[PDB]
Amino acid sequence: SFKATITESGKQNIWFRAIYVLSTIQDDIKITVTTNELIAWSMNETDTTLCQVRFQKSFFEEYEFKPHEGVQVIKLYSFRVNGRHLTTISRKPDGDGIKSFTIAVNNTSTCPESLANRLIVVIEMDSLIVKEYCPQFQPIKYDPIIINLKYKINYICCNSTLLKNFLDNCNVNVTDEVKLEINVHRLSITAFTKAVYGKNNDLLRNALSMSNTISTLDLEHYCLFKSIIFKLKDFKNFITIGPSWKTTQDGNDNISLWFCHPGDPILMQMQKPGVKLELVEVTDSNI
Amino acid sequence: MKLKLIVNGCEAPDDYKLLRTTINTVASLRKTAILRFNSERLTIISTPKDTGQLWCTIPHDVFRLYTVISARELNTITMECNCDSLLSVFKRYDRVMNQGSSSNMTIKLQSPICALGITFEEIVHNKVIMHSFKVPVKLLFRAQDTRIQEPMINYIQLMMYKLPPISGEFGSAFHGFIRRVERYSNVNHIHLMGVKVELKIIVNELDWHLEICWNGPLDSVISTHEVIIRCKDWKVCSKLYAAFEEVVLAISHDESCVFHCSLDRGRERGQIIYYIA
Amino acid sequence: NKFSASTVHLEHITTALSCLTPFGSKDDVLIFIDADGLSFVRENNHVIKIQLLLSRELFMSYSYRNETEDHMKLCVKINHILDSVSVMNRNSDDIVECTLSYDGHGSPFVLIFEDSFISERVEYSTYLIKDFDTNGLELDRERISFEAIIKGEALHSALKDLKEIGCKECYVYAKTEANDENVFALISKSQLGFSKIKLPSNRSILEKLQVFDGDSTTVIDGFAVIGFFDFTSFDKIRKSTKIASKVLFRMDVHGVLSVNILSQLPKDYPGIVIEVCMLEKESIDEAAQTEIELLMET
Amino acid sequence: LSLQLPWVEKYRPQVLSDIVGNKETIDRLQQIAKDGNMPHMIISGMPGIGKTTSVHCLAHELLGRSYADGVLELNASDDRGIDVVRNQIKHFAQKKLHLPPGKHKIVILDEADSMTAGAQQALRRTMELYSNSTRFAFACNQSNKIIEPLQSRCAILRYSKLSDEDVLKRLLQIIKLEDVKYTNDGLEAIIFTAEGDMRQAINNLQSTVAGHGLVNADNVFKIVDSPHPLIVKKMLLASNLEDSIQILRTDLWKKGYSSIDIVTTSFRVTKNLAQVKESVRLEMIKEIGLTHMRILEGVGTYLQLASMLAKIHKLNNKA
Amino acid sequence: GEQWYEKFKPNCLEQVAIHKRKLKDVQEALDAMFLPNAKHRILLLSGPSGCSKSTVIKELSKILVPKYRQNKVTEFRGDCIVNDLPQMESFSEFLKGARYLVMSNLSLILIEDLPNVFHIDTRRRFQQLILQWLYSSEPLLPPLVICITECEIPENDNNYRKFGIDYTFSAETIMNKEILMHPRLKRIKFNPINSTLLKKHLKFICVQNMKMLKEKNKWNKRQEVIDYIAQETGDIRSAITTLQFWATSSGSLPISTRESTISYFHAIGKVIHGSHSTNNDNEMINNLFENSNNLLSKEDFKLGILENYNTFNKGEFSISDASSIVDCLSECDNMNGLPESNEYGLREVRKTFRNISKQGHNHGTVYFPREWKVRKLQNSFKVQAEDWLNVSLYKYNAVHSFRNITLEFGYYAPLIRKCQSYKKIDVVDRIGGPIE
DNA sequence: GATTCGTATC
DNA sequence: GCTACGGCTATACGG
Ligand SMILES: Nc1ncnc2c1ncn2[C@@H]1O[C@H](COP(=O)(O)OP(=O)(O)OP(O)(O)=S)[C@@H](O)[C@H]1O
Ligand SMILES: Nc1ncnc2c1ncn2[C@@H]1O[C@H](COP(=O)(O)OP(=O)(O)OP(O)(O)=S)[C@@H](O)[C@H]1O
Ligand SMILES: [Mg+2]
Ligand SMILES: [Mg+2]
């Protein structure tokens, strides 16, 4: 019914760091198979952050889809698989190279019950070792986000190198608030933390703020068609997915942002030649 | 109570590295340390009051500036300072001079709980970056100061041994001798021995018995001498010997052990004494 | 003393001893001392046994003055030798010289290390020998169901993958086909589900796979050999496969598996012969083997 | 040696029609097995009355050929911690195995009384979310050892002690399938020594036929003894002291029973003793406990037991 | 093909089996915390299992959230193992992500499945995070509702160092005194469902399953089943489960329901005044010991008996009976916690109060033992005596023992320091206060 | 299980 | 080609 293969090192790297992030956003990763692309997405338990990756058909050397042979007609097949179980399959072993990563599912009447409701992943190493896994999956119903056309509304385009360095400098253990303060002149991003006070001013939680101001010269494209606050861990992980695939032909290494008000969610979207990446994150409505 | 000092690591490397030798030891031993700023000399103290005590003497000529005035006797004011913060500041200056610089440390006593204004400069490559730090300290009272005195060590007919310098041929061999017992995980007591010159590291237990020996030459300037010591104190002794050329070892029969370290600055000589019960 | 052995290749002895650490590192190790060499036999729960082999040519000196007895058995705690021989033999100008000796019963096992200017000495008091027979955890020489030779690197990667995917239980396949096709996979039951690591049929990885009829002489094609082994015991060979070039696998009809680690310093000595005998689980389930077979079909 | 299984395992019922006793519960279990809709159930009772062989047979009949991949048996011999509940039970519940309509996956959590508290509190959510596909069958010896929120979602099935006729029927079935010579008094003695425990009846019958062959009262009572609670009851309910001391000595001290065992059984017998005034019962409890303390402190002698019996008779005659 | 407690769940608020006053109080509280600046920030709901503690919130949300939401509930899921998330920070991340649920995404956060509060290290983190929520400086936060089921933790560990969480799973053993007494925490404790709403909501299910109950001729013995179920249990889920298990049956299987745990004061009242059902005290004591051993086999119970035996006749009984109660309670203290000690100290008291049991007696109100206050006063005395010894050995030179302090230098020395020093920094008053 | 207060209902 | 250091992981400890 579906068969996809990966035969590139960078493609396997981005696939692993794409899935590793969706596994650390939600315990189970929901994957929808389309006729033109493969979509893997993950939603928070609080329904506050969503990351959706879309590996085009050209991203896979072999891409076959036979939905005629659960299924939602909009013919799209969606299934839910454990994120931790999937991220331990796509990991690159040390000392060996994955010459082929095949992801497939054949849900027919002839297929045995040992493979029924069991996702089929076949890995061929450079040492010719064939490692086949059969993780179970649960067919679910895909629900698409209109945010992509809802507010595809000032737009921010900045290179992800310096921002990635700044976010890696920050830690999610003590800081989880990101203030993206942007004006027409400059752009400043500070990772701060509010300090709550106990009974008698006692420091229940301390306040740490690491600020990094970015000049508009480093900024690529901005148009005020602005203070926004959101989380840090989701933004950090979504930032570390595009760099994973070392691509020099596209030369993107940049992120696209959209937000309207402190109430509406902010959309962050990264671009790759065969991979479409987006991050949905709710914003603090405190005006 | 006005205290102000200026240190330059690049100007004098020996007195500066002995300051690094004193700070690392008081950091490794236990948290917090005692700093008595006598008008002519400094002494950095870590008193746990069985656990060992270190008494390192730091002269007044080591720093470029040693202005010290107080209402107590001989201009003595005594600090209690958390060693982690000053160790971090000192490591920051080590990295400052490693990257290439020659700036000095301006340390001032800015206000019983006080703090030291340890400020210095760093230049990256012709940029001015000022590093300001404030380590919270407490003021020890004079009555509390006189409660702390250096442990006394006698040798009516005991035995001090001259440990060969680490710069010599046998220095590395003796360092390996001292660190050989440190490789074992399940060791807590070491039994030192004294014969007059051989010294042996003996660890006897229920089912196993170490008996390491030193077959090289030894010197004793001018009878059995055995003591039971802890392994952590032996690690501190290893670290102290690694940074000292002149090391003096004296062993008492079932009473105590003393690890004496001295640097010949000649000028008053800086000495480090590790009293071990 | 009654026995004395010295060497300088402390790295080899350290690697041999580190292969006994997977079996606990907080218990007793039993040592054989005969004219051929000295060995470390270690057993856990009477279900797995590992045996080293340090030849006499490995050490520069091997005297063995014990004319009265053919071999000497001593029992000491394993952790202490592991901590002692880890000198790493630094400062190559002055090589740390080993010295192993054992004067006999009542005498302690001595490990004298010489650093030219330093002569340390460690004495290990031996313990009473437990009433257990090492011959029990041994494989037949006439009932071999299958015999396979696998290179060390591929096997080590397979065990590393099995450990990473959890692998609470493991299975072994060995089927020979009449068209010279040989299949060998380590099927495992883990949190993921049903996972298979098929070894390649090329001679660079599967040098020789021969499936017998329980007589170690007949070559039957189209038959399958199934071994259900607990991965707790199967993981003990992972560290032994990290130093091996070729691994010999042999199992019989009585459910014992012999992992023969072949490790490839003096020129005369062959190497460390590490033998890890392992017992098969009873497998009260009967449909599990049918599911294994069906998974191997497709 | 031989591969001949012990009759406890050789004659374990494989169908619900072979499980004797609790007819009103076995019939309901068969009705569930035929209809298909199996509610969450907690089966509790005394040891050896058929609580495990009932759940296993019910699961077997309910799932047919899908038993290998439709059940998840987690016993106390497995690490039934909170991590296992959060991972293995969750993944088994999330499995989407297709079953005949009305059938459900069964999680046979045998010996659920030994499960920890956090594991049960996670099991709460496990049966709350995944209840349309999998069903939980708790088997225990004490229902109060399962937390109240877990007992709320289950249906309590209380197995009772087996009577003297159901055990006799099963024993006769075994004796018919093993060609065992017997006599009626020997079988009655086996039932009497079983105390409503089928396992301890099969074991005693096997021991008797192995040691002597013919199942009579002598061959039974010369290998398996009369229940010591019933001898302690006879000792504690005597009239004179010289008639209770005889039953103490010649039936509990020269037979090989420890003094602490005698006192522990005496406390249980006193708790369940009937036709005895409550003041007498509480005084007997106090006197048994005072001797229990002395025995636990070291003086476990026959003189102390004699003194305890004498004080019991003292409280009996006037106090 | 479904359980009857899931196919007959309330769709509206009028089908929820809850008392009208309780529903009104919860309505007022919840409507109070949905206001912009709410005095209460967390709503705690305590009570036994199946008291509609989550069946009322999940139907109040459907009528309250889509009224203040600018243009249901967000349950915390314990079994969510995120990669790169230690198992102690899951609730912290849930709280951090749940603070953004404000207008234009407003949702009431419900915490029914609490984190693993049976571990000493994450219970502290739970309490600290709840305190941070209660002391949050954020001017705008979503309402928070925590439902804790009061159930007795069964005896599984083998140690006398068992804490509160190893005896009872209640709002006191999970939340500290500061959170419970916090001004911004409204606690609405629940009660078991009474025999009237349980008798009505089960007859509802019966008249919906009219067809199945009529086919099996189970319509003439119906009320004899609903009344028995309502009289036995106060559970809305177990009652429906038993009703389904009885209606789906085709025989004479005796129906059963989950057992209730007798509380502390309930067991004290059972021991002192006796049970209304069983007239045999031996059976009552045996069932109390076999159903509530985790409470009877303690020291607080034997202390409560001594503190509450005077409330039988408000103190109007013979002193010869009081002596026969206290001497047995004292003899039980020397038995070193043997199982034969509690069974004697609970039987003698019951026999004594039964032999004097006559009608017309106006009993008193029981109370908790006061030893916990005595121990705290003793600790205060210990601290004061330590300060006395410290100040008597640095401002002077004299070593004195603690016993001598409590006997002579805890009263005479304060008077001397009140006259020698004050009359003509230090200790001047009696140690631990006067003897009143 | 006890008392006291407060309803709802027959 | 070799070494330092960061990431991964097994193991002892703590309440
Ligand atoms: N009602 C019964 N009919 C037939 N055999 C029975 C019956 N009850 C027990 N047995 C026998 O008891 C053995 C199995 O005991 P189980 O049913 O596993 O015990 P149980 O009642 O679950 O008690 P626990 O909880 O395991 S101690 C086999 O020998 C059965 O044949
Ligand atoms: N009329 C009713 N009133 C209340 N609950 C009902 C009713 N009919 C069915 N139920 C079900 O009974 C159950 C009661 O659950 P709740 O009491 O709300 O949860 P709970 O209070 O947390 O109990 P625990 O502690 O989780 S077992 C739910 O599953 C309801 O769907
Ligand atoms: Mg059983
Ligand atoms: Mg609920």
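Residues 63-133, 147-499, 533-544, in that order, are what chain E shows, numbered as in Swiss-Prot.
So this one's electron microscopy, 2.9 Å, going by the header.
Any Cβ shown, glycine's included, is placed from N, Cα and C.
According to Swiss-Prot:
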BINDING   E:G109, E:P110, E:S111, E:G112, E:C113, E:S114, E:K115, E:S116  ATP binding site
MUTAGEN   E:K115 to E  Reduces NTP-binding and hydrolysis. Shows DNA damage sensitivity
MUTAGEN   E:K115 to R  No effect on NTP-binding and hydrolysis. Resistant to DNA damage
- Among E:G109, E:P110, E:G112, E:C113, E:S116, which binding-site residues lie by ligand 4, judged by Cβ under 6 Å to any atom? E:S116
- Message: Neighbour count first, Cβ atoms within 10 Å, every protein chain included; then name which of E:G109, E:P110, E:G112 tops the list of binding-site residues.
- Response: E:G112
- Note on the structure: Fewest C-beta neighbours within 10 angstroms among the binding-site residues E:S111, E:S114, E:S116 belongs to E:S116
- Message: So, three-state DSSP: helix, strand or coil for E:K115 (mutagenesis position)?
- Response: coil
- Message: Cβ neighbours within 10 Å, counted over all protein chains: which one of the recorded positions E:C113, E:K115 has the most?
- Response: E:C113
- Residues sitting within 8 A of the centre of the E:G109, E:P110, E:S111, E:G112, E:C113, E:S114, E:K115, E:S116 CB atoms (ATP site), not counting those, run E:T117, E:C222, E:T224, E:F265, E:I311
- Query: For the recorded positions E:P110, E:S111, E:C113, E:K115, which ones lie near chain D, with a CB less than 8 A from one of its CB atoms?
  - Reply: E:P110, E:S111
- Task: For ligand 2, pick out the binding-site residues E:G109, E:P110, E:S111, E:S116 that have a CB under 6 angstroms away from one of its atoms.
- Result: E:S111, E:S116
- Integer Cα-Cα distance in angstrom, E:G109 (ATP binding site) to E:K115 (mutagenesis position): 8
